[PDB]
Number of protein chains: 2
Amino acid sequence: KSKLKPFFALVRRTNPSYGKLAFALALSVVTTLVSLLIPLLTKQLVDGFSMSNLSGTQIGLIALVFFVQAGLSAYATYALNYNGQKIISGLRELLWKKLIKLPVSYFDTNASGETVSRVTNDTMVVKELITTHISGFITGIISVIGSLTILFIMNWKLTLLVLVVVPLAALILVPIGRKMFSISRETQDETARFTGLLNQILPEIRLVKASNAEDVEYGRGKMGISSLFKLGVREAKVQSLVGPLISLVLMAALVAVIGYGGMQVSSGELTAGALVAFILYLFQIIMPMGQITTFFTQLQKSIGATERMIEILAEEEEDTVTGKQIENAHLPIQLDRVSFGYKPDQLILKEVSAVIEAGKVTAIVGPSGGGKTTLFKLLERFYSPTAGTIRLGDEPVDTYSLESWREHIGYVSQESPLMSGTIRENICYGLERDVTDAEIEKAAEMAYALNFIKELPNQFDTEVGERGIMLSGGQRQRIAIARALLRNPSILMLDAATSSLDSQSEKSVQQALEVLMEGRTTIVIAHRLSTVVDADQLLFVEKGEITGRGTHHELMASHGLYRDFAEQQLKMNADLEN
Amino acid sequence: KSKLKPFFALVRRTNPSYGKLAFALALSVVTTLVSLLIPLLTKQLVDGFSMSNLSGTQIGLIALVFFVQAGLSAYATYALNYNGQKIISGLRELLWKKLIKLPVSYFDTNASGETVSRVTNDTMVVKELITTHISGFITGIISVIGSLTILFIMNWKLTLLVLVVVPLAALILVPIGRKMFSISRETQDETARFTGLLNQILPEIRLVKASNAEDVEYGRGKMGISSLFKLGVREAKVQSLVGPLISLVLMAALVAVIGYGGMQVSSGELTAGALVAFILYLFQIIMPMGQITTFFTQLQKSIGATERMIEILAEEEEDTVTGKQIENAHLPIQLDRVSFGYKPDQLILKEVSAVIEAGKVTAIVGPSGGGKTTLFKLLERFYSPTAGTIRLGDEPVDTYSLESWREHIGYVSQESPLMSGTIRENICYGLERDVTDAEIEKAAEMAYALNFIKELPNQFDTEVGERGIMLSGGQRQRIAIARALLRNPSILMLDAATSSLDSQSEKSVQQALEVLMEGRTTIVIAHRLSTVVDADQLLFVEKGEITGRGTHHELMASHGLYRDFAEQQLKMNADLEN
Ligand SMILES: CCNc1cc2oc3c/c(=[NH+]\CC)c(C)cc-3c(-c3ccccc3C(=O)OCC)c2cc1C
Ligand SMILES: CCNc1cc2oc3c/c(=[NH+]\CC)c(C)cc-3c(-c3ccccc3C(=O)OCC)c2cc1C
Ligand SMILES: Nc1ncnc2c1ncn2[C@@H]1O[C@H](COP(=O)(O)OP(=O)(O)OP(=O)(O)O)[C@@H](O)[C@H]1O
Ligand SMILES: Nc1ncnc2c1ncn2[C@@H]1O[C@H](COP(=O)(O)OP(=O)(O)OP(=O)(O)O)[C@@H](O)[C@H]1O
Ligand SMILES: [Mg+2]
Ligand SMILES: [Mg+2]
């Protein structure tokens, strides 16, 4: 609560803005002083400099130099802008050091398309306030206090009148402040959701063109713009209510300076020139009051923009803490009852319990929707179990720091996602070492990628492009297997890595992986049982429960379901010749 | 060329801005006139209204009402903002009516993750110019011309001097204009590329967390921010060069009004008060000159921002033109010498020629990297062939309008992409009809989806989230097959639709599809030959060439390769029991 406190804390966590802004403020206050000084000099300076010829020759250069001193007020502007930029740049670094550290559950919950716009399109709203309206506020406040002291030395009562009228402006501007806050929050939310929709539509352009939904999607993208337009005009329709109201307040103050002006008109007003000058300076003060009002409305709008970004920085990332660096990684992974559900109500794993042997092939097999890839996401500690935990040699897996547990496990996903860039920026990813270009090569050959990656310009960059769309549906899986094999991992985890590639490449990659990972522990999902018949252990997973565990022969002889699960399989290939 | 012409054309293609802006301009010019009028009245108005009390009682209300007429200058501001918003909103509709109409080749070429920022983060730069600096320019120009006529009626020569000095300001401000243009273009390009990088990183968060590349990716996201910061400070470092230079120009003009002032000081300067007033009004004119300079620099920056968006609107979309609405769709698709390459140099299809029979199953089978999905992208006219064309009943497929050709062909891709939203927003997509709930069902039951879609809260929305990540890798393929089966298509095209689902679901979906699509033409890719043994025709595709075409038995007996391609397959399943 008290939005100003968290906003200024979020700004003050961007430290190096703090230094030169003082110099900026000093230059601005001195420029404001010289602005207040110029007329008081210039009038009697005209009569004083009656001999313009002689005055301009020697002292006239002063009348030039002060002007370029006005030039050195421009510096203050640039100063602000530089410091201004640093603040928003600081903000982006904060968010980009938080977004990629939040646990994956936050990204299953919040769709990450929108948070990207939170990083890119929100802080650009914080730019305008810091860049201009802070200078506006400071010059306005100093000019107002100066004119206040002036009129105070003019009068003892009418200054009290205006200083009481000002609080009325505060209480009449508060509701517009709240409305600006609410409108800015909804507009920033709407721009975030719009960019999310558009980023989720465009990369799927093949689906749009093929389903013939160009028109429906243009409509659903137009209805998103129109909810910006209204939220981009209603806000304007509130800002217009700062123009009259402020003047309206001065109107009352005028009646005030008239009312007491009529009340004091016997003793006061004897120097009616004093009253006239009072009114003149009231005009001169109504200008900077408008400036201060613009700054307060912009502060409320900026808080309304960043009140959603002020909680992405409070989400508790979770990286290396225990530091118990893994030392063996060659132990059998034990699972004691390990139950887990993405949402807390429904359970997808109901007291699973298996023993992944060390240095052998264990195949998690089962019908779709059974909860296998979620079993790996448990086994790689993306999430954490709700029931009892995993162990290595009777030690819980929460005793080893995550950085020492993900640098030992090479995990090929069901999608085999690629990122835009080179193929040497996806075959080697995050490897702190310099790959040595004999290593990228042995890894690709162990994934049967060296054949197809030499027909193109090279390993060099067949820029895979966005989501690896410049490669096939089989070549990108081969590249993902290569990325997993490059790290020389102790525990391998293939989530159907031979899914979308043909039979020949399947046999080759199988031979290579079995030649390499002989002494290490491997866990493969086999959607078609022909590829894991030789596995050492099998885990039949159905509905989040491990129904049958054992070798292929004993399980198929003891498990009724899996036999059919194999038999139909056999039938098709047993039908191939006849 | 001549950037102002294309920019104003791009704005004028947003018509309904055009109307109320005239009212806005009239209100602004009248407010500028009353601003120029106020002092000339107010001085002798203090003298004439010395009554103090009698003037305020009856006529004093005028001194109030004109102030709220100042309030009705605020309207003009809101007017601009409203019209301002409409322009940028208009722009977004233009781009969103162009981006989803460009042929897919443009999206293979230009990564779409940057064009999304071109739509969302560029026009927000056009907002500031239209919202404020157009009013600034108009008031400044009118005030400058008024003061020019004033000083002209004061003097016949010194006004010529200042009107000659102004062109010097033009020629000294041109280079800053060009620098602002270049900096704005590079900054907009950099923000686009940054948002592209970030949108291609974040949705792959599992890959980042699992490859342990949190630190490398934070670094590659920080190096993107720093190239905004520099491009966001260098621009500021150019804007600061408008402050002094303009004043510097006035400096010369001062010497000018002094120089001829000394030249004419014999005849002129006899009314030295005239010279003093000339200098005073030169100050009063140096203010609006700064305003006009700000507007010109902002115009150059806005052109620098939109000079990349002014060509996305010139890319020649390609939708329904010939209008020869397809009438039969039950003819055999003939392929004449066809050849196609994504880039013009390398050919991926080298004179392919096949005959997809009408009402039968033709299976395109072949090793990965062979060019099958590109053969479908030819057969669905995403791209167009470079060699001879496709035909239906001896008629080229470029004789039928695309809208009548994509509403007849249901095409399941290799990725089976989903979009965030309901499952009833992906099982039925772009269908103009109301999709009864009995139809969504006889569809999702034909794809073996009715079983898993009832365990969850319902068809309603087990929101599949961004890229369908709230569903499995098999459930989303089943949903994609459902989306293809819902449209009741004459030509079906399954690009490995039974890839990532288990054997039982494979058999069920195969039985359902063979029960439904018996009278229609189907084309399936089979990566594992057990699923298309019963197909009527086979197309062995290797390296973009159709090596063997025929039934399974005759081809396997006549084609040496495919036999091994089958035999090894058999071996694994022939090894399953032993
Ligand atoms: C929230 C709406 N925002 C505004 C509110 C404003 O209120 C004003 C009250 C004034 N006191 C009572 C007369 C005077 C003098 C000028 C004002 C101007 C103003 C400033 C510069 C040039 C002309 C004017 C102007 O409006 O012309 C009048 C000289 C003004 C401008 C804006 C943008
Ligand atoms: C590109 C840099 N942009 C600027 C350039 C500027 O040049 C100015 C030249 C002037 N003529 C020669 C004296 C006067 C009078 C004021 C100026 C101001 C100015 C305007 C309002 C209040 C104070 C000042 C100001 O600088 O204080 C001086 C009164 C000013 C402001 C900015 C932002
Ligand atoms: N955010 C989520 N990520 C992954 N799975 C989720 C999520 N939310 C819910 N689920 C549930 O998890 C299950 C998918 O995980 P699972 O491990 O079953 O995939 P899978 O077994 O690899 O699928 P398949 O066997 O077809 O490859 C589904 O039943 C789905 O309802
Ligand atoms: N933008 C692109 N989109 C698709 N393919 C491209 C593109 N650019 C180049 N290609 C080439 O197209 C070929 C992939 O298309 P192809 O039809 O061979 O995929 P595929 O045969 O379905 O792959 P698989 O058989 O493994 O599923 C690759 O050789 C690749 O080099
Ligand atoms: Mg492919
Ligand atoms: Mg799955």
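In chain A, numbers come from Swiss-Prot; the residues present are 9-586, in order.
Heads up, the Cβ atoms here are built off N, Cα and C, so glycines get one too.
As given in Swiss-Prot:
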- A:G374, A:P375, A:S376, A:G377, A:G378, A:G379, A:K380, A:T381: ATP binding site (BINDING)
- A:29-309: domain 'ABC transmembrane type-1' (DOMAIN)
- A:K380 to R: Retains 2% ATPase activity; unable to transport Hoechst 33342. Traps ADP in a beryllium fluoride-dependent manner, confirming ATPase activity. Probably unable to undergo NBD dimerization (MUTAGEN)
- A:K380 to A: Complete loss of ATPase activity (MUTAGEN)
Note to self: Under 8 Å between C-beta atoms and at least six apart in sequence, can you list the same-chain neighbours of A:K380 (mutagenesis position), or say none if there are none?
What the structure shows: A:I372, A:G374, A:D503, A:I533, A:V549
Check: In sequence order, which residues at least six apart in the same chain have a CB under 8 Å from the CB of A:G379 (ATP binding site)?
Finding: A:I356, A:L357, A:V549, A:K551, A:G552
Check: For the binding-site residues A:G374, A:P375, A:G377, A:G378, which Cβ has the most other Cβ atoms within 10 Å, all shown protein chains included?
Finding: A:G374
Next item on the list: Measure from each Cβ of the binding-site residues A:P375, A:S376, A:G377, A:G379, A:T381 to the Cβ atoms of chain B, and list in sequence order the residues where some distance is under 8 Å, or 'none'.
Entry: A:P375, A:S376, A:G377, A:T381
Next item on the list: May I ask which of the recorded positions A:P375, A:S376, A:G379, A:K380 have a CB within less than 6 Å of any atom of ligand 3, listed in sequence order?
Entry: A:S376, A:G379, A:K380
Margin query: Helix, strand or coil for A:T381 (ATP binding site)? Use DSSP.
Written below: helix
Margin query: Fewest other C-beta atoms within 10 angstroms of its own C-beta: which of the binding-site residues A:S376, A:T381 fits that?
Written below: A:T381
Next item on the list: For ligand 6, pick out the binding-site residues A:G374, A:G379, A:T381 that have a CB under 6 angstroms away from one of its atoms.
Entry: A:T381
